[PDB]
Amino acid sequence: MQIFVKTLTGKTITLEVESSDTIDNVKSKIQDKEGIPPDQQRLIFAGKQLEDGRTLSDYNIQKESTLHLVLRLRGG
Amino acid sequence: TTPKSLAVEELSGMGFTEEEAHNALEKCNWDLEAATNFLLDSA
């Protein structure tokens, strides 16, 4: 199964994962893919942010799902 | 298109209406990333 990540810059990313993949893994893939800071980028689906550690089945993440990637940003 | 509406449009296609995205953006200072971050943490 593959996922379509959407950056807030207008870039589409197609990643290849399994039914046993995890969020944390997706982030690393994107980092080695383009270079988006892992400590900033965050996975989102249906509005709900995918908590790092859990799998894709815990969020009913279907196939070819439209995932989003938003940075943590700084405002302290 | 207009930036103000452009942000609300992109945000409307994530999981929330244009209304929620509108308030989020404005307050966050019409910032897109901050808006999404609002719907993420801010509640």
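Cβ atoms here come from the backbone N, Cα and C positions, even for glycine.
Marked as domain 'Ubiquitin-like' by Swiss-Prot on the basis of sequence analysis: A:1-76.
Counting only residues at least six positions away in the same chain, the Cβ atoms of A:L15, A:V17 sit under 8 Å from the Cβ of A:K29 (mutagenesis position). Under DSSP, A:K29 (mutagenesis position) is assigned to a helix (H, G or I) in the three-state scheme. Recorded in Swiss-Prot as a mutagenesis result, A:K29 to R carries the remark: Deficiency in ubiquitin-protein conjugate formation.
Look at A:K48 (mutagenesis position): DSSP puts it in a strand. The Cβ of A:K48 (mutagenesis position) lies under 8 Å from the Cβ of A:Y59, each of these being in the same chain and 6 or more residues away along the sequence. Here Swiss-Prot describes A:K48 to R as a published mutagenesis experiment; the accompanying note says: Deficiency in ubiquitin-protein conjugate formation.
The annotation that Swiss-Prot gives for the mutagenesis experiment A:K63 to R reads: Deficiency in ubiquitin-protein conjugate formation. Loss of DNA repair function. Note on A:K63 (mutagenesis position): other Cβ atoms within 10 Å of its Cβ, all shown chains, come to 10. Classification of A:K63 (mutagenesis position) by DSSP places it in coil, neither helical nor stranded.
Sorting the domain 'Ubiquitin-like' (A:1-76) by DSSP state (H, G, I as helix; E, B as strand; all else coil) yields 14 helix, 24 strand, 38 coil.
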